[PDB]
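Student: Please find one structure pasted underneath; my questions will follow.
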Amino acid sequence: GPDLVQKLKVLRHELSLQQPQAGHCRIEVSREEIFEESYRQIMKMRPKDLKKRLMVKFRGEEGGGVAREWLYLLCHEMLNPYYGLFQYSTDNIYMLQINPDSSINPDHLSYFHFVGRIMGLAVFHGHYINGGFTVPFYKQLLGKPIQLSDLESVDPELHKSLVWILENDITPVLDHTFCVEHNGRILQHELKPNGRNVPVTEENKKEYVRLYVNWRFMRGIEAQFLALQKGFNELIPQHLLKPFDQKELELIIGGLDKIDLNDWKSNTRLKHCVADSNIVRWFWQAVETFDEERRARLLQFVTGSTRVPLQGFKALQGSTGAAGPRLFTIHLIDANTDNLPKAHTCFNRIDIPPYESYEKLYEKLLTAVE
Ligand SMILES: CCOC(=O)c1c(C)[nH]c(C(=O)N(CC)Cc2ccc3c(c2)OCO3)c1C
């Protein structure tokens, strides 16, 4: 709380001291080749050059304020799975993770080092990017261990079984060793040296669960993660992150998930209504009134998910029909004003009856959502 506020000020003050008063960090890339061009221009600089005031300009545009736009666009474009560095999770929708098969590109480690530098530059200049990584990824990047509690949301079944180990006498029921498996070929991993020959007992099961928790996230991505963290720490040294505790890191990480209302409203299709009509202004008014958890519940009420792809509301998918985005739709219909708004989750549509006032829309929409 108030100690977190002050820790953030110490961090920002320390970072500001590393920025030279004179000098600039010059970048000039195109929008359609921002990843490859930024890769070559950034990997040419010293870490101290990256700490200079950003001097950015796009391909052939006049545009200071362009450096904010450049960094934000590069932060989202570098996570695009086309580049083979990151892939979507099969545990939670629209979440990202390092692709363990990134070894295909033999220069992958220099690209992960580059991604780390850009993530470090975002923190350095005060940008909050909703990268969509898991809480364990972000804790590890910020220099802290993963907690068993952080596994519950990613892998509830593994979490339940590791919790079972810690809370019960395993002796008459389980016969595990410090060796774990995962995939086409089956790969064995010894959690600690000679692990295959170390049976899990009451005496060492705490170490077993602790090692298994880390492996569940680090599995096949350890070299990639190390290079990423290396780039990140060239901008954000690990000692400056030491004061933040597990709880403060969870608050900072949860704040990254903020739904972008600008991107939501810019990418909303309107059916039988205009952008200035009372029903549409009242809907966006009620959304602004809702806290984050209520904004997430509204997004889940209409789309079935509490998140949107990394590209944003423009990449929103529908369930059926021709391939292509199915934008979030506000549909003003002809219906009973006592009726609730109706969600058509297959098509990301909310059918809204013609309410008389803002206060009636707010209550009906809140009743539908809660
Ligand atoms: C401990 C103090 O934390 C901070 O002050 C802080 C600030 C100012 N920004 C960030 C932050 O946004 N990220 C963490 C690196 C997420 C992120 C950035 C760039 C990305 C990305 C995700 O996906 C690819 O590009 C944090 C945590």
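Sequential numbering from 1, following the chain as shown.
So this one's X-ray crystallography, 2.0 Å, going by the header.
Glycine too: its Cβ is placed from the backbone N, Cα and C atoms.
This is the feature table in Swiss-Prot:
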- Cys346 to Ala (Swiss-Prot position 725): Loss of enzyme activity, without abolishing FBXL15-mediated ubiquitination (MUTAGEN)
- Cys346: active site, glycyl thioester intermediate (ACT_SITE)
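Please go over these features one by one and say how buried each is and what sits next to it.
Tutor: In the three-state DSSP reading, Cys346 (mutagenesis position) counts as coil.
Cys346 (mutagenesis position): 13 other CB atoms within 10 A of its CB, across all protein chains.
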Student: Across the 2 unmodelled residues, what Cα distance in Å links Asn183 and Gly184?
Tutor: 6
